[PDB]
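A.B. asks: I'd like to ask you about the structure that follows.
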Amino acid sequence: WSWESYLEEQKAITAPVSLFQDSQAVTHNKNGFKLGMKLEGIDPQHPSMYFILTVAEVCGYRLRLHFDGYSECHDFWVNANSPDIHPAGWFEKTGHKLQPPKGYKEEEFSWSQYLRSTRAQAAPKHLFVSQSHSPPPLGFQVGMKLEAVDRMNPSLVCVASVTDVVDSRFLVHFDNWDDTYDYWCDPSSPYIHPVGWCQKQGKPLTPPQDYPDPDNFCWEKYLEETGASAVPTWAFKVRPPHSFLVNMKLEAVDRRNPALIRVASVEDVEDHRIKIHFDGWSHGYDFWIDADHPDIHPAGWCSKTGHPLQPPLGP
Amino acid sequence: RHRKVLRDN
């Protein structure tokens, strides 16, 4: 099986490398993560929370992470250039809470004591693209407020806060709702807007959960009572639309078995999202993904990184 | 996983 032959038989094209972000495309970086290395990372189910994680498996430029003390059914894959993972000790030097291994208390945990007990190695610092040493997203301070699409109820644009800032990204939280709605952004995110956007647009603004007299929510009053400032309007940047076109081919991580990466096709497109189809499979498995998601790649990515590529289901 | 829903509690 080769891309060349397949693109020949299917009279098709891959999405050009130049349509992807550098981080989605890069193949020449070695994976320096090793089995059993320990580190800190975001829980994909609770994006505001940080946990101790151990390298459980490595495949090409990808690694499987395991939550120390918890069940192996929570393991997840990331790329070796993930910004969502950090070296041991990062939480304390940067103002982040670390959830201890299952069974520990928070001040019963130290890295030096834990590495002694486990006889494990911390993943070396030079492996991590994100250590809170890069330029911050200009204008986005912790505690500032903004309006944001609830991506889990995306008809709603809502009162939101910046709750975390790490290198070039920041964490959006929906005031008085739980953290499961939190998501990480940069200043060009198409899902976020300055305070006052909804009313300039003539769109309803969803106030904090159970806010008194929700219809008469007023930004100026809410800001004053919470002792908060709005993110300034100049900090918000326009992201240009992607240029992926229908039928272009690429490589995508399987959401149903994320250890796999499959031959894929652009099935449909929006300004900032693409609908993926896995060639050879039911359209029931098709799915929308943001164009900047870390789990889509140009053709050749698997080959060049040392990851198996799943070829289309044949007859 | 429940969507946002208008309720009266």
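Since chain A takes its numbers from Swiss-Prot, the residues it shows come out as 274-588.
Technique stated in the header: X-ray crystallography, 2.0 Å.
Every residue gets a Cβ built from N, Cα and C, even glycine.
Pasting the relevant annotations from Swiss-Prot:
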MUTAGEN   A:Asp316 to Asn  Does not affect binding to monomethylated and dimethylated peptides
MUTAGEN   A:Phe340 to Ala  Does not affect binding to monomethylated and dimethylated peptides
MUTAGEN   A:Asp423 to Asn  Strongly impairs binding to monomethylated and dimethylated peptides. Abolishes binding to p53/TP53 monomethylated at 'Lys-382'
MUTAGEN   A:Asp423 to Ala  Abolishes binding to monomethylated and dimethylated peptides
MUTAGEN   A:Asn426 to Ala  Abolishes binding to monomethylated and dimethylated peptides
MUTAGEN   A:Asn426 to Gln  Strongly impairs binding to monomethylated and dimethylated peptides. Abolishes binding to p53/TP53 monomethylated at 'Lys-382'
MUTAGEN   A:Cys431 to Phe or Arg  Strongly impairs binding to monomethylated and dimethylated peptides
MUTAGEN   A:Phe447 to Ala  Abolishes binding to monomethylated and dimethylated peptides. Abolishes binding to p53/TP53 monomethylated at 'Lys-382'
MUTAGEN   A:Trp450 to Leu  Abolishes binding to p53/TP53 monomethylated at 'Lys-382'
MUTAGEN   A:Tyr454 to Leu  Abolishes binding to p53/TP53 monomethylated at 'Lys-382'
MUTAGEN   A:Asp527 to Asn  Does not affect binding to monomethylated and dimethylated peptides
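What's the neighbourhood like for each of these?
C.D. replies: A simple way to gauge crowding: the CB of A:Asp316 (mutagenesis position) has 18 other CB atoms within 10 angstroms, across all the protein chains here.
DSSP assigns A:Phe340 (mutagenesis position) to a strand.
A:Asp423 (mutagenesis position) has a Cβ environment of 20 other Cβ atoms inside 10 Å. DSSP gives A:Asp423 (mutagenesis position) a coil state; it is part of no helix or strand.
Long-range C-beta contacts of A:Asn426 (mutagenesis position), restricted to its own chain and to partners at least six residues apart, with a cutoff below 8 Å, are absent.
Other Cβ atoms within 10 Å of the Cβ of A:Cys431 (mutagenesis position) number 22 in total over all chains. Look at A:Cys431 (mutagenesis position): DSSP puts it in a strand.
According to its DSSP assignment, A:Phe447 (mutagenesis position) is in a strand. With a cut-off of 8 Å between CB atoms and residues at least 6 apart in sequence, the same chain places A:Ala421, A:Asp423, A:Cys431, A:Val432, A:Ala433, A:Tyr454, A:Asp455, A:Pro481 near A:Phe447 (mutagenesis position), listed in sequence order.
A:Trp450 (mutagenesis position) is surrounded by 19 other CB atoms, counting those within 10 A of its CB over all protein chains shown.
Annotation note: A:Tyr454 (mutagenesis position) sits in a helical segment as assigned by DSSP.
Here A:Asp527 (mutagenesis position) comes close to A:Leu533, A:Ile534, A:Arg535, A:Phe551, A:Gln583: these same-chain residues lie at least six apart in sequence, with C-beta atoms under 8 angstroms from its C-beta.
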A.B. asks: Out of the mutagenesis positions A:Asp423, A:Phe447, A:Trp450, which are near chain B, with a C-beta less than 8 A away from one of its C-betas?
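C.D. replies: Answer, by Cβ distance to chain B: A:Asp423.
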A.B. asks: Express the distance between the Cα positions of A:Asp316 (mutagenesis position) and A:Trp450 (mutagenesis position) as a whole number of Å.
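C.D. replies: Taking the Cα atoms only, A:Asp316 (mutagenesis position) lies 18 Å from A:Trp450 (mutagenesis position).
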A.B. asks: Please state whether DSSP places A:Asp527 (mutagenesis position) in a helix, a strand or coil.
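C.D. replies: The residue in question, A:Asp527 (mutagenesis position), is coil (DSSP, three-state).
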A.B. asks: Other than its own, how many Cβ atoms are within 10 Å of the Cβ belonging to A:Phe340 (mutagenesis position)?
C.D. replies: 21
A.B. asks: Count the Cβ atoms, other than its own, that fall within 10 Å of the Cβ of A:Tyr454 (mutagenesis position), considering every protein chain shown.
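C.D. replies: Result for A:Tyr454 (mutagenesis position): 19 other Cβ atoms within 10 Å.
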